[PDB]
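Engineer: Sharing a structure with you now.
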Number of protein chains: 2
Amino acid sequence: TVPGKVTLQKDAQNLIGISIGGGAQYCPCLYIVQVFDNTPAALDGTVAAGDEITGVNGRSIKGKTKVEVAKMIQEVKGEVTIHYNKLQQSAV
Amino acid sequence: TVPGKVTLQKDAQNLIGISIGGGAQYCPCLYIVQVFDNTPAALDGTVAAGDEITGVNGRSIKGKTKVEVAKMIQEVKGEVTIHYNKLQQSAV
């Protein structure tokens, strides 16, 4: 677990270019599921598939659904600071 | 949000071509993070990045580390059955 944050410029459609997963009844943690090609997320290159989302613009995501965190990100315009954890996976 | 199970054939390196996340303290649930190209999991089409792993060959991974989860897939030769939830994610 190496912690961080990064600020991504929204594109013209007010998207940074990620899907967020988790935040379900028994799975409190929130994760970046895909980084879509050719989006600001994709081009900065800090975050990746599998990284955990700990915060948006200086605010926890603790106990929120993926929708609520998706809203937290839409509502921010122009740029957005995604708090994360780079995480390991086990290949199989 | 849909439970299922897929039996897959191990390759010659006794692998199926997925990655595993979560399975950690404060982050109980376990996820498929990458599906690797030209591998059985990818060639099979059933599973995608972001789906929950919930069981293997009839056993529940409940409460295990991703290290342990990988152990359990690597143990079974020839083919392994993976129990999973197809999940969704909010795009931003």
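Every residue number used here counts from 1 along the chain in the order it is shown.
Determined via X-ray crystallography, 2.4 Å.
The backbone N, Cα and C atoms fix where each Cβ goes, and this holds for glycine too.
Pulled from Swiss-Prot, these are the listed features:
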BINDING   A:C27, A:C29  Zn(2+) binding site
DOMAIN    A:5-88  domain 'PDZ'
MUTAGEN   A:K10 to E (Swiss-Prot position 27)  Abolishes interaction with GRIA2, but not with PRKCA
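Could you place these features in context, so I can see how deep they sit and what lies close by?
Structural biologist: A:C27 (Zn(2+) binding site) carries a strand DSSP state (E or B).
Across the domain 'PDZ' (A:5-88), DSSP classifies residues as 15 helix, 36 strand, 33 coil.
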Engineer: Could you give the Cα-Cα distance between A:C29 (Zn(2+) binding site) and A:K10 (mutagenesis position), in whole Å?
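Structural biologist: That separation, Cα to Cα, works out to 24 Å.
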Engineer: If you measure Cβ to Cβ, which of the recorded positions A:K10, A:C27, A:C29 are under 8 Å from chain B?
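Structural biologist: It is A:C27, A:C29, listed by sequence.
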Engineer: If you measure A:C27 (Zn(2+) binding site) to A:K10 (mutagenesis position) at Cα, how many Å is it?
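Structural biologist: One finds 28 Å between the Cα atoms of these residues.
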Engineer: Out of A:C27, A:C29, which of these binding-site residues shows the lowest number of other CB atoms within 10 Å of its CB?
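Structural biologist: Least crowded of the binding-site residues A:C27, A:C29, by Cβ count within 10 Å, is A:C27.
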